[PDB]
Structures are given as C-alpha cells and as structure tokens.
Amino acid sequence: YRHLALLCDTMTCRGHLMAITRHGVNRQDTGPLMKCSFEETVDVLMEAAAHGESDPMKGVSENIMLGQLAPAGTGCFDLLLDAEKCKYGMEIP
Amino acid sequence: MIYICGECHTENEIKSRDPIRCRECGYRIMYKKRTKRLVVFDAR
Amino acid sequence: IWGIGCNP
Amino acid sequence: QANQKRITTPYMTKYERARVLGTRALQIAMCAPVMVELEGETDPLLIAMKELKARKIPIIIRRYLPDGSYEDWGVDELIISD
Amino acid sequence: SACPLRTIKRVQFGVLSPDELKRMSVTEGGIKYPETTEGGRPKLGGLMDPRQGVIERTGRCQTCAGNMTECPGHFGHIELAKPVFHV
Amino acid sequence: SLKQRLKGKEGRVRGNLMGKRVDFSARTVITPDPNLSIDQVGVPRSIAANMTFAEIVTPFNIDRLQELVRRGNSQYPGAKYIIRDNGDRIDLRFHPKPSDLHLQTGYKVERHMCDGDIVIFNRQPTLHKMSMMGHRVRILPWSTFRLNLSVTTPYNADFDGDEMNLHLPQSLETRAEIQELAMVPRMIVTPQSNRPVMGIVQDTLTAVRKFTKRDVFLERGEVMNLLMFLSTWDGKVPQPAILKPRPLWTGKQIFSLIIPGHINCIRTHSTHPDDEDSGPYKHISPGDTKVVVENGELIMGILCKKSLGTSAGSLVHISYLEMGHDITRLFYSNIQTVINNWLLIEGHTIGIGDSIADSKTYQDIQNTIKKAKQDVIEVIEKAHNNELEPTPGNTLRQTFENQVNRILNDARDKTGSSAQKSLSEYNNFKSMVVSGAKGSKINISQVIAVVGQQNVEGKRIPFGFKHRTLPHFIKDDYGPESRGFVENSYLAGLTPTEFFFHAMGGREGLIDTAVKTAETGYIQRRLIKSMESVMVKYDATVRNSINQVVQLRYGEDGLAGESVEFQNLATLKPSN
Amino acid sequence: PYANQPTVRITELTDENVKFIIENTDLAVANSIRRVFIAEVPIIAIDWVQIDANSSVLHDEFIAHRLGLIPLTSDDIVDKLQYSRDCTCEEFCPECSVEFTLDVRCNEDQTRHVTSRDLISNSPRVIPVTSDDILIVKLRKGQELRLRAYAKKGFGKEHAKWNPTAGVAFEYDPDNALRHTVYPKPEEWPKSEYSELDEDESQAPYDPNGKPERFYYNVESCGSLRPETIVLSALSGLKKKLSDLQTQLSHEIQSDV
Amino acid sequence: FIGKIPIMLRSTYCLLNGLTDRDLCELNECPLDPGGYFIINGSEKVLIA
Amino acid sequence: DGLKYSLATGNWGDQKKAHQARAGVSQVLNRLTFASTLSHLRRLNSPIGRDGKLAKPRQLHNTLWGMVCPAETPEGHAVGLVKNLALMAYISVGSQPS
Amino acid sequence: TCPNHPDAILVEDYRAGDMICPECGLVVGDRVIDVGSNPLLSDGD
Amino acid sequence: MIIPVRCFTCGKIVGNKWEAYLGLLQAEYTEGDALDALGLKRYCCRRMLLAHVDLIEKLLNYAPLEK
Amino acid sequence: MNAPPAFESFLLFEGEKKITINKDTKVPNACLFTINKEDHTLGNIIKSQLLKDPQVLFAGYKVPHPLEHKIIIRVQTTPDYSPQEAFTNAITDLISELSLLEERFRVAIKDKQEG
Amino acid sequence: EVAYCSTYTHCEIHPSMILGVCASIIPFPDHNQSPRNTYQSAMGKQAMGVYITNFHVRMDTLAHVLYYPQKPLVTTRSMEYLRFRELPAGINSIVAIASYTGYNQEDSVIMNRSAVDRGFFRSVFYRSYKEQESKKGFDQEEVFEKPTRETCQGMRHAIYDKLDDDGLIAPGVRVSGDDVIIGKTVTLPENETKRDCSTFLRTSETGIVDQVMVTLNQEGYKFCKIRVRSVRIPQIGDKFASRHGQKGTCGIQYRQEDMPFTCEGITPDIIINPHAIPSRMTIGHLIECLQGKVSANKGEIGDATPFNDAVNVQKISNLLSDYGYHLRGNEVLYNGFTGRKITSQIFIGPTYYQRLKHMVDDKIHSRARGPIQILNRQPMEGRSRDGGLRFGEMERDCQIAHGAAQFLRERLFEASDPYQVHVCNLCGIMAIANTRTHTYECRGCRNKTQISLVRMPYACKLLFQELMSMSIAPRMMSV
RNA sequence: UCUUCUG
Ligand SMILES: CO[C@@H]1[C@H](O)[C@H](n2cnc3c(=O)nc(N)[nH]c32)O[C@H]1COP(=O)(O)OP(=O)(O)OP(=O)(O)O
Ligand SMILES: [Mg+2]
Ligand SMILES: [Zn+2]
Ligand SMILES: [Zn+2]
Ligand SMILES: [Zn+2]
Ligand SMILES: [Zn+2]
Ligand SMILES: [Zn+2]
Ligand SMILES: [Zn+2]
C-alpha cells in the first residue's frame, strides 16, 4: 500500500489533479533542468531562460547531469573527520 | 608472387604494379598460391 | 487457445 | 544545532554504514592509522569492518535536516544497524 | 589548476545579452569569410578559426594551449546586418 | 539543428547525459551453474583479464602487488598498468625498465580482476531494483557468464541465448556501496510486495517435492554423499529414522539439516484436501501435506512451490525475516546442491507415456465432446426457431454466443478434469504441475484431453470469408467446429482447419506480447520521472526536491515495505 | 575391512567383442573399470599433421580431424611408447611417436578415393587397422593431397580419438530385485537378455538384503587394441593410478608428521 | 543503345537459362540455386513483394 | 543508373527525390541456409508501419488459408507485417483483358 | 616526447589509443586517439 | 559432406561402410537389411549411415581450382 | 578462446600437490583429503572401500565444480583409528582387488582361447 | 455420409500445403503449440548447414558451413521439394529428456564432449575482407604494398611480417586478432609522406587464410578479396535448437564416461531439461523422438506430414515394441558417475537438432579504458569499436532506487566522460584558461581573480555550449 | 541515413 499511496499522494499533493504526463509534471515548479530531462526538453529550457529561472540543484537528475554527487541515499549526509578520536586509539601504522 | 589463374589454372608471376591478367588466357581473376611456410594442425 | 475467459 | 535536541534516528542508516565503511577503507588504503589491531587482515575494507564493529572509526556523520540545520552524530554514538 | 574546485549549487538561466556576446567571443569583427580555409588550412575571421578551437588533434588554439583536451572551445559572434527573430 | 540534437532521444540531454556508454563493462552469454552460490557469478578469463581494478600500494599489500607487477599482462593474475604518485601511467605490456617495476606506498597497481571482486550484474530491460544486483566474481575456464539458477527469477532470465552486462566498480568506496546495499543476499525480499524475490526453481523444486515425500528412504552411503554437499553441516550424522532392520534415513530428515537454525513455519502443500483440516487426521495428515517446521526441523509435509517459492510466509521468507540474509543465502545454495545431487539417483524425465491416458478416459472425453456438440446444436435450433429469449442487456446474437460459449467451456473443463483424473502418481507432467516448477493443469488438459476453444479478439473465430470461417465450411455455420473449437488434443493432433484456427489464436498471443512491451515501457518511464526525487528525509517526512511534504511519514506509518508481514487482527471478526 | 575377491567368466570372445561377468565386486569398482575402459586405456593415434598440399574440396583442418579419428593398430607398441611429454627429445622422435606420410594425386578421370591404406607408417607395428578402408577424402582429377603426420600415445580423457572402445555395455541386477529402477508398469518393459525370470513374471521379488553384484560387461573395440587387451590394460592402469595416489599420500602423511 | 537493365538470375534473359546442371557446374554456379535475385554491385539483392 | 540505384539502396524512386521513396524493397539475400534463401525469395511485406502498434493488420486472417503460411512470421516488432507465401501459392503475372 | 628520454620514438597503441615510450613504458598522452576523426569535384562550396 | 569416421555417440568406425552400404542398396537390399549386413546394430550407428548426405560428389562436380 | 587445454584435466601443473591432507576441526578424528587432477573414477572406488571398513564412521567424495578438476574426500574414523590409516588401507585393498581381478581375467582369457 | 454438404465444387490437393517453406520442415506440426511453430520458423533460418554447393567458389562475408550435415530421420513429404535432403542443416542427435546435473536447467543443454570430439556439430566460419586500390584522388594513391615503419611516417605496431611483397597475406597463414590482412598505403601530399591505410583483422578471429583473390572491380581499380577460415568446435555458450521451437545454449559438456548410459552403451549426445516440454506443449518433439527410434531401428526414414491420420502415437509405440524397446520410448539409464541405475527411466531417442548461427565467441565483449568518441568524448559503441555497454536511463533509475549514489556517479561521470572546466565566479559563463601560462582570464568582465574550477561531464559542457549557441545562458554559479 | 536479426 505504501507504493500505491505514494503515487496517489504525488498526483494529488498540489490540490489539482497532476497527470503523469509532460503537461502535469512539467507544470509543477521544479527545477528547469529536471523538467528538461522529461519530454519537453528544449522548450522548457527556452522558457526558463526567458523568465530568468534558477535551478536550485536539489534534484537528483540535475546533480546527475552536472556530474555532482546526487542528494540521494549515501549523498544525503556529509561525513566529517573526528580529530579527537584520531588521536585516541592505537595508531599502529 | 606467383598467382594461380581461375580460368586456366596456370601460375603466372606478376611483379609489383603490373596488370592483373593471366598470360595464355587473359582472365582477370587470380588467386595467390599456398604459402611455403607450413602450419601444424592438431588432429583434435 | 483455451477459451473465452482464459487465454487465446 | 546544539548537541542536545537531536531528533534523528539513533540507529545508523544503511546508506550511512555503506559510505562510512567505504570512506574509512579508502583512508586505510592510503596508509591512515588503524585504531583496531588487525589479526592479519590486509584488505582495507575488512579492516574497516573490524573498526566499525569496535566503534573506533574516526568519522562523525553530519545529518542534514530538511529545514537546513544539521545534527552531528559520531559513528560511535550511532547504533549499528546490524 | 590554481583555481579552487567548486561544485555548482545554482544554475541561473537567462537570455544572452548581445553586448555580452560581443565581449565574450574571441573572434573580433565577426566571421567575415564563408570559406573555412585560408593560407591552405586556417582562415582567420572564418568558420574554422584557430582562436576558436583546436584543430587537427595536434595543433593548439590561439587563445589557450588546449592540445585538443584542455581547451573547452571558445565562442564567436556574427553581427547580423539586420535583426532576425529567434524561433 | 541544435534543437534537433538536444530534443530527441539519444540527444545530449538524455542519450549522452542521463545515460551514457561506460568503461569497465563487459557482456557475454549467460549459462547455468548450480555449483556457484547465489552471490557468485562465473566470469571468463579473457573478460577478467581485460578488466582491471586499481589497487593502492600499502605497506600491507606491497609484496602481493609486486608479484602481480612481475607477472605482467600475459600471465592471468597480473597487472596491466602501474600508476605512480605523479599520475604517470606505466603500461607494463610494453617493456618497463626494472626500475619502474619497483613499487612504493601510494602507487596504484591496476591488477586483473580476481576471484572475490564485487561486480554489478545487469540484464536489460531493468524493470525493477532487483535487476541490478552485486555479485562476487569466480573465474571459470569458459567464455560465458555463469550464474546460479535461483538468481534467474529476479533477472527474468533464462539460458536460451540471453545476455547480461557486467560492471566492475573501480573504487573502494563504490565497491563498499555495492557490497553493503546491492549484494544478492541483501535483496532476497522485495519491498514491492513484501515477498522474497528468489525461490527454488526448476529441477530443485521438482526434486524437493519428491525428496520430501514420506516414501523416500535413503541408505547410509547416499546420506554420506548428500551430507557432503551440505556446506553448513555440523559434522554429526543424524540418527536414522529407521534403525532396524536396516538403517535408513528419510528425505525430510536430511532436509531438516538444510533448514537454517530454528525456524518455525506452517504451510500447506498444493494437493491439500480441503476437508482434512475439519475432519480427523488433521494433524496426522493422510496425504503428508500440511508442511510444519518446528525448531528448524521438518516434522511433516511435502515441500513445493508454496513452501520454498516466492510467496509470503515461505520457508525462505521466514528464513530471511528471522535468521538473516547470510544464513538465507547459504540456505538457497544448500537446497540446490543437495537436492540436485539426489536427483542423479532419482532422475526426472518427460515422455509420451505421460501424455497418453487410459482408454476409458479417452472414451469419457469423447462422450463429453459428443454431448456438448449436441447441446450446441440444440441451442442453434432454438435460435433458428426464434424460441431463444434475449438476456437482459444483450442482443440475441450476444446471448447466443454467451450460451454456446458456456456449453463449450463446460465441456472443455470437464474433459480436462477427466484427463487430470487419469494421471498416475508416476506421471511426470503431474510431478511438475504439483511441484509448481513448470506447467499448469490447463497445459495437461490441452495435452491429453482437449485443446479448447480458439478465441480471437474475445470472440470465437470470425467469419473472414463471406458468412463462413473457412471455404470448407457451409455458410452461416455457428456450430462448434466451424467457429474454432479444437476437439483433438495436442497428442492426438489437430485436424487441418483446427490447425489454422489454433494458429490464429497463437498469433493473437504473439501480437499481445509485442504490444505490451512498448506500452508498459512508456508507463514505467513516466512514473519514474514523476517521482524520481521523492525521498525520506531525516525528519522522516517524505519530501520532493522542492522540499514540499508529500507525506508526513512514509507509508503513513514510517516503516519499510520489506520488513512488514501479513497478519490477522483477530479482534475484528468475532461476535461480542 | 578388506577387499572382496572378484571372479570373471568370459561368455564370448571375438576379434571385436569381449563379454564377461565380474562377480563378488562392489558397484563402484565395476563402474570405475567401465569408466577406465573409455577414458584411461592408452592408444596411439594421429595428433600432429603438416599438410604440404591440399587441393581437395575438404579444407585442411577437416582432413586433419578425419586423420585423427582413424584408428591405428597399437596392440603391443603402446606400452613401449612414451608420452611425448615424458620423452627428453624435443618435439617427436621414434621412441615417442610414429610418423605417417600420405601422398595421393588423382590423374585418372575416375574419382580417386583416398583411403586409410594410402597412409604409410615408418613403424610396421602401427598400421591403420588394415592387414573396406576408411575414406579420408575423395579427389577429382587434378586434385592432390600430400601430408605428413605424427602419432602420439594418449588416452580418451584428452580426446575421443584415443577412446579404445566402441560401446561398453554395463548392466547389473538384470531382473529388478534391488528396485534400483522403479518401473511404473512392470509388465511393459522388455526383459533383459541376461534375465533369468520366466515370461510370466516381469520383476523379481524385492530382496532387501541384496546389494549390487554380478555385473555384466560387453566391451567392443575399434580395432586399435584387442578387446581382451582393453580390459587388461584398464585394470592395470587403474591399479597404477591407485599406486601413484598411495605414493603421494605417503609423502604427505610423512611430511605432515 | 539506351542503357542497361539488371537481369534477374535464371530468368529467360539470363545466361543460365535453359542450361543443364553439368553446364551450371562448368560455370561454377550451383544447380540447386533457386535464382530470382539480382546481382547489383556484386551483391545479391531480392525484391520483396 | 536509375535501375541500379533503386536496387542497391533499397529506396524505390529517384536519387534526387527521397520523399516518395519506399524503403525496405530489394534486401540482400540471406545465405545462412538454403531454407533462408528460399524463404527470403518467397516473402511478402505488408506496407503498414512497424511503429504503429494497432493490431488489426497483424492478426492472421481467415482469407490467408493456403495463400500465406500461418506459422511463418517474424516475432518482434513486425509480427504479422512480414509474411511468407505458402508452398502451392502462385501470384498472377497478369494478362490483357481484350 | 617522453620527458626522461630526449628524442625518443613513441610507439603507437591501438588498445587504449596512446603513444608509449618503448624503453620505459611511460604513457605520453592519455586518450589521444579518440576516433581520430568530394574535394576533387568543384572546390570549396 | 563426407561420411564421418567414428559414429558420434559410441565411436564405432563407420567411415569404411559408406560405399558398402551404397553397393548393398544397389543389390536391392532394403536399407535395414543393408545396415544389418554391415554389422551396424545400435540405432546410434545406423543413424550415421542412414541419414548421411554425401555432398562431396556434388562438390567434386566442380572443376578443380588448380589443375 | 577461453577453452582450457585438454591436458589440464589430468596433468598437474608445476607446484601443485596431488594430495593435501587438512584436518576437520568440527568433529574429532576427521580428515579432509583434497586430490588434484582426479575425477569420479578414483573418488568412487576410494569412498566405497572406505565405507566397507567397520572403523570408518563417515566417508564421502565431492567434486566441488565440474569445470575444475579436484576431489574432496572426507573420512571420519573411530578413536583408535586414523583417517589417514583408513585411506592407505583402502588403497591397498583396492590394489589387491584389481590384481586378483587381473590374474583371473588372464586365466579366463587363456581358457576361452583353445578351450 | 450423414449429409453435411452435397455440392462440393473443389477439393484441396493436400492440407499440408498451407504451410510455407520454413514451416514445412517442422515434423508433426499439428502436435505442437502454434507459437512454437512460429518460433521454429524463425530459428530454422538461422541454422547452420551447407548453404549452397558452390560455396568454395563464393567469397561471402559471414558464411557458416557444418562439417557433417545429415538429413532428418523423421521428415515431411513436402521437404523433398524444398531440397532439404540435398542440403541439410543439422544433425540427428541421440537426445535424452532428463535432469542430470542441473546444467541443463532453464533452456540450456548438456552436450556430450566425446561426440563433439568425433565431429558432432562442428562448423567452419568464413569471413571475407575486401579492399580496393583507389587512385581517384588528385594526389592520393592507395597503392598495395607492405608498409615499413621507417619508410612510412604513419604506421601501427601490430604484426606486419605476414604481408608479402604485394601487401596481401598468402593463403595458408594463420592470422590472429589485430594482424594485418591487407597492407595499403596512401601517398601523402607534402603540404609542408605516408599515413598508414592497412586493414586489420577483427579481434579474436584466430583463423587461417583460405583464399586470396586479386581482380579489377567495376570501377577498374585493383580489387582484393581475402577469405579467412575458422573452425568452430561447439562450446558451452553456443545455441542449439530442435525443429519444435526448443532453443537453448550448451550448459556444460560431459565426456562419454560421465554421461548417463543405457545398457547397450548408448550415451545421449544432448540432454535437455524435462521442464521445457510441459509449459511449451511441444509434443511434436516427443513424437519425433519416438518415430526416430523406430526409424533408426527399422531403417526407413519416418513420415511426419502434418495431417496424415495413418500415423498415430499408438502405432509408432507398437512398432517400437517390436524392436525390443519400451513402447513409449523410455529406457533404463545408468548414472555415469556412480553406475547406479537412475530410478526414473529416461526418455531417449534420436532427434534432429540444429546449430544456430549465434555463438558465444562472436558475442563476448569486454571494455576497459578504450577509445572515446570525438563529439561527446564518451566511450565508443559496438563490439567492433571496443565500445562500452550503455548505462541506460532505466539502469540509472534502478541505481537511484538502490541509493548507490557514488556508484551512479562513477558510472555516469567518472567512468564515461570526466572533464574539468574553469568558470568565472562573477558570471556563470565559462572562462578562458591557460594552464601552462598559469594566467586565467574571463572575457566580458575584464576579471582575472574570480575564476573557479568545475568538474562536469564533457557531455554537460557540450550541452551548456549548445545552449549558449542558441543564445540561452546557462550561468553555473558556485555560490 | 537504411535493413536484418538477438532478448
Ligand atoms: C519473458 O519476458 C522476456 C522479457 O520481457 C524480454 N524481451 C524479449 N523481447 C523483448 C522486446 O522486444 N522488448 C522488450 N522491451 N523486452 C523484451 O524478453 C521477454 C520474453 O519473450 P519470449 O516470449 O520470446 O520468451 P520465451 O517464452 O519465448 O522462451 P524459450 O523457451 O525460447 O527459451
Ligand atoms: Mg531467454
Ligand atoms: Zn589463366
Ligand atoms: Zn582554447
Ligand atoms: Zn622423442
Ligand atoms: Zn621513456
Ligand atoms: Zn554408434
Ligand atoms: Zn566573468
């Protein structure tokens, strides 16, 4: 039921029925590059250029296009080195 | 550099940049002769 | 290939 | 965020375990000092697994909440998903 | 190489200004020659401009020492005599 | 044009950015290998030699990498390149100076792929997440990728010319990602249907049914050989079920050693009589159905598709849910090895003797067909006299077709049931259908009794010629044979008109397959594009890229789909 | 804890066939002997071909394959011959090989059938089982085949060209009494040639105490070896394999302790 | 002379028409070859109906 | 050149104009096996587009009894759009009506 | 142009597409083959 | 193209029997009788001689490449 | 192209041991013998003769992979008996059986001919 | 009879004539499922056999000819008019429908290695390479000669020793992969000597040259065709199919000793899984095995015309009962490894099996740091060009579902097209950058200080530049 | 740019 409910929730989240088509998906206010990957492509890019839209770069597809690490799993978090723990313990090598 | 001829099966030596025509028949389809070096075939 | 309710 | 008022899950997520073990193994391959005594373990990934079991990996995970704040959980503090 | 490594956090889309196009293009005075070849191979102010990009996989473009890999290419500009609608 | 380049598929936006051709990938035909474990894949030596995984030189591994460098590209466990600290790459094939071969910490030796290297295995189309799983590499001396038979069900791959793609991760970080997220044992259970993806299949399922029958008794030496292929054996021979007159083990006794740990499960065999549960002998089952496993020991029951297959509550599903993924991987492999080595003793076959039935059964099938044709004739005569009354909401033509189809379908099913009665215990068609490995009751019925009605576009065979199906039949013939009913079985052989009608039905099947592939591909892509960025944040809210809250908790209860199980509330139904 | 003492009766012995019954033996030993017949009895067969001229319709590797499959008499010389790997000399020498040479050209209008008789051996003992003939290739007028070949010792585990036998027939329990095979309908199955039952009874009554014994054999030869010699050589070779295992096992046992 | 028309093999206007099988062998053409294809630019092309 | 071009390319028309050209005619003969050669010579190609997935032109029709093989059709994106003549079928060459 | 080998002829390679110094094996130029890629009639048009 | 030496299944030499099989067929023996006379008993061996198609004669019809 | 040479099935490559004896930690008085470059031929005879021995509690043979050439034989004996001793005695018994069979087959051959 | 029609105007000559050329070779077609007959029609086109008797004269690309074709033991009467007897494609094989070791599972097939050694399903693959000496160039002449590394400035390090003086390798010389079949040289205009123009063997061909021919083509230029022959012993990847739609690869090859054996000593040449038959309902395969057993024993080729009414399974079974075998065709089998009788009796009989053109050697490909495309600087495509396999959009969606972000990044950026660009901080547009000069400047701002290095796929750089050429500005700003 | 196969 989780997988069915998620699709139903994404389609009806905005308050208007969002068809899973170029029209419904591309009308939502996502990033222009993410819209570009789905169907319309160049037309979406032209409109975004005309209106001065900025891509937040929070999407998975947008990060994949630019070669950056995706915000998906294993990319949600940023690891940091722990100096105090490095000092502790037996540093054999 | 000995070419066997298709039509009359007579070997004719042809130098480099020489027309490919067999003497004694005039055919223009030549075959290079089997190499002298020998290949070992496993019966397998 | 079976019937009308089955498969062709 | 402050050290208090941590709302994220105490258990280490599977993706965190994957990335922590991989990163620590890459460090071990680059001749980083190893906290856990190795019993003839040469493969960096296996040594990283041993360290994770001993909770001696020197990495602190920064979890970004959707509001923009971050909570810094050390690998030791997180409960291993295993 | 001295420039710090950065990751794009925002991509801003806008129509290119004609003045910015003039300044940015390495070609000066526009592409005056339809022919791509002058002096045998290279035609300055032509379609195949040495400054515009690396040619023949061994040459270096005039603007930077690309060696067919480092150079990303550089844009050129054509000054249309009379304006034309963009489709 | 620029827009033409970007817009279309295989353009820069999609064909070169979203997907692209990659290095360190290999592809070849796949062939079975029962001996390989679930996670292992068999890689040919040439594919392994071309593909290289760079290893950083450490003080721990400098000696091993030095030996690999000395071997070079020619000897198989060799190194193709040396990458120095400066980034200089020393290709070992062309002669390197003996000075260059020397290694120091920080160098990266590109060793050939060796046994135990984690790789990602793919088969197009990649419909679901289980179609890309991480496999350990085992090098074997032929030119085909070799994967275990249980792993075929997730990939939807059979070994009839299929091919798969092999991608080798090139860094320790990505290798660890694959090892801890995408390995085959970790993805035994799908979150889609909270069921196990992989199950015992083909020979092993068919033979596990026979192995687990009450009849099977194994002597001492056969037990020795079977235990030899059990990887998790404690080394202690179980006490035989029949100590005297001659020590004889039972199939269930040996399979209990395969069962991992202490797993408790109750399932029912496919042939379980419905009345058995209510009546006596409910626990002492007369037919040896009602599989029960207590303390990881098979007390009773005949294993089948329901017990060891890809369904909820299966023994494999309970193993993954209770024991863990590693022990479950061992469980799959051990079932396959031990049962496949018993199958050498027992054996399986399919012959014409299976298709043939008793003479009495053939006469019964023929009589059913005779009376069915008579009934269709009576319906036709009623329709011609206009005595037939239209069914509400249907025209007289539609109601005539409904009644004729009902008569023909009832006859078809009755003939099939007679054929299925005729089947003996030894019949191998029945073995495969009962075990669930392959086939169905319908296929047995068509093989032995009646192929059935041929329907095209949901109706009987239409009048392609003017008012008649084929030129041989008379105009305005609505009888059974004319409109497509195939009385003969496959064994008996179809008469020529029935052959053509059967061809028409099969053509409809082929066309449906071809159409469904394309339409379903489009639907799948659109769904993914619509929901690609939705994920569970650390608030455990489910948000898209814009950070709009799709759901406050995932699935409204914040639980993952693989962990959940079917359960009964038991407070709902009972009376006050 | 000791080996059973087997017996042998030879029912038939012909030039190409030996039928014998081994009694008081385990099934594993009997099956292993059958297996050694097929795969581990050494024979001399052609393994090296250098073709000087081949104008025949069949290509060179075709001719090499056909030549390899031709049986060569190896009754006594095979024991004397050493494996090419054992011989110290480089490549092939008379101690480690036998040289066959074939030269045939068709000058007559009639088709010339190149047969095994045209193979000529330097060693008299090894001949292509000629003393019709196996057809290597057919030659049209103006087509010539000249080749030189060397024959090496080997056994069938390497290649089927070194398989001494045509068909080894192995059967035990001719009337099913140990119920090793469970007939669904006992009556339909044809009775074995060795069956001792009357026509009325299809199967012998089940004997729980009985174990497989009195194994029936029928060994047929390709002419490379005498059919008796195949059996004797197989027994000797299996004995040698076990003795080599024993030597290596003694080495390992002593080294560990 | 107004041009050249490609000739389908073993048709009436082909050289192979009405030739005994021995003669076809003499021309190094198979007796069993069906014909019905054009040899255009050295490759045999078949006009699908 | 016109005849040779139209045969070699597989486009039915002129060199300058490809708008009205019909591709798919004049394929290279398959010589994997004699059966492949024979079937390639006796082949019918329905003009309906492969891209269209409408199933009516693909289904086997009752009128194909004895004229076209019921079983032999390519399986894939051209199911039922490529057909092979039956053994006894003979296409009419044509005659004057006078 | 091997830096350690003045005037060294670099052998071409087809497997990876690079010119390699034959006496030391150093790869000079990483992926510098790529694909590596009627003038008679008329002229430039 | 030519009769195989050594029937595939068992390995009995069957290459020497093709011309004798053809001759027995000319002598009006039935194919089964000819196979029995040649000594081929197992159906694997009889398959070789019964199903063989001698294409090498058809190939020999063509004139030699070199005379 | 990746096909192994045919001689690899029975020829030990240099540095390979025909027999390697490794003890089994799980159960007392059990040893696991690995035979390289051997097949079911030797393994079945050895296992059968071992099973005939009253002091051998367990005896089985396994080919780990058909493409590879190796036999693994597990022998477990009662205390006061050693698995290695059982293996040696099995080989001696098999050799004795084969020698007796050779003598009797030679006698049968000689009797069948001219008798 | 009972009156159905008394006005028949025509009669069919024979109902089996409804089938075409490829479907006529199917034995007992009426006993199979319809999709299976359709599949066999396609598989029979891809089978191997002597395509034509003049194959020696012909120089064709991709010609396969089987060593020992055999005519079917169970044949249709209409096959005679198809000339299938004259030019058969396939070998009758003793086939056992049994589960032996699990290597025949799914559709795979266990094959007898000893039979394979004796010539079973062995084939030859001929590949012809054509090259034309073109002198049409104004100053370019593609002369046939043996290129010399010293003389030719352009050359390759593959083996050139094979080439003779004419630049054409002599027939009878073994050619391994990446060897020069034909050596050709284009004279180089000295704008101010030689760019190598030899032709190289397809990788892993590993064949021996069969024929080399030198002629003049239609254009009159010298034309050279070279045919390379490679024998193809069946392997554990090759695809074999019967005439009833059952296709499968060879799972493993067991020697004659290991294969199960009847009491007579007959070991199956091919073992097929019993699981293939029931779902596919190809009973024609079983009836063909029974009729083949009867035919091999009787000595007469069996008749398998589709619609006969004189040939029934019961009649074939009685005929087989006469010849001493079980009437349904089952035979008691013995296990090759242990010798024990298999408890179930295995169905063994001769069946015509074919060998399809699809072989593992032609279909195996591996790529690792190979050449890249010019336009995208991405790996090439195709086995011939050492191309990498495509990581499609469906594959990237699977990886997203996994959560393996770094493997996705490696596969989609680092493995395929890594690249670095320099981007102005003030304006997102890329800036000119001279690494060797160490001076980095941005046009349009007259700013040198504010430039940042950005790592992006080369395809993404190309996308942004193509957007710029359309007057769209994709200003990537690090901030 | 085409056609033909393989899933
Ligand atoms: C079982 O499903 C598979 C997959 O879905 C994949 N596949 C195959 N062709 C296509 C295609 O054109 N387009 C897409 N997207 N996928 C495709 O192939 C399907 C089956 O096809 P089949 O029905 O022929 O499999 P047999 O039942 O025939 O197997 P036998 O007995 O021969 O081994
Ligand atoms: Mg498949
Ligand atoms: Zn001449
Ligand atoms: Zn530049
Ligand atoms: Zn010697
Ligand atoms: Zn150098
Ligand atoms: Zn035989
Ligand atoms: Zn700027």
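Numbering, chain J: per Swiss-Prot, residues 14-50, 72-79 in sequence.
Recorded method is electron microscopy, 7.2 Å.
Note: Cβ is positioned from N, Cα and C throughout, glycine not excepted.
Here's what Swiss-Prot has on this protein:
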- J:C15, J:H18, J:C34, J:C37: Zn(2+) binding site (BINDING)
- J:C37 to S: Does not inhibit interaction with TBP. Inhibits the recruitment of RNA polymerase II into the initiation complex (MUTAGEN)
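Straight-line distance linking the Cα atoms of J:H18 (Zn(2+) binding site) and J:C37 (mutagenesis position), rounded to a whole number, equals 9 Å. Cβ proximity to the Zn(2+) site centre (mean Cβ of J:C15, J:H18, J:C34, J:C37, cutoff 8 Å) flags the following additional same-chain residues: J:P16, J:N17, J:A21, J:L23, J:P35, J:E36, J:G38, J:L39, J:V41. J:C34 (Zn(2+) binding site) counts 24 other C-beta atoms within 10 Å of its own C-beta, drawing on all protein chains shown. Taken residue by residue with DSSP, J:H18 (Zn(2+) binding site) is part of neither helix nor strand, so it is coil. If you take the Cα of J:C37 (mutagenesis position) and the Cα of J:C15 (Zn(2+) binding site), they are about 9 angstrom apart, rounded to a whole number.
Note on J:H18 (Zn(2+) binding site): other Cβ atoms within 10 Å of its Cβ, all shown chains, come to 15. Proximity to chain F (Cβ-Cβ distance under 8 Å) holds for the following recorded positions out of J:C15, J:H18, J:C37: J:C37. Within the same chain, residues at least six positions away from J:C15 (Zn(2+) binding site) with a Cβ under 8 Å of its Cβ are J:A21, J:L23, J:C34, J:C37, J:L39, J:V41. The Cβ of J:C37 (mutagenesis position) has 19 other Cβ atoms within 10 Å, all protein chains considered.
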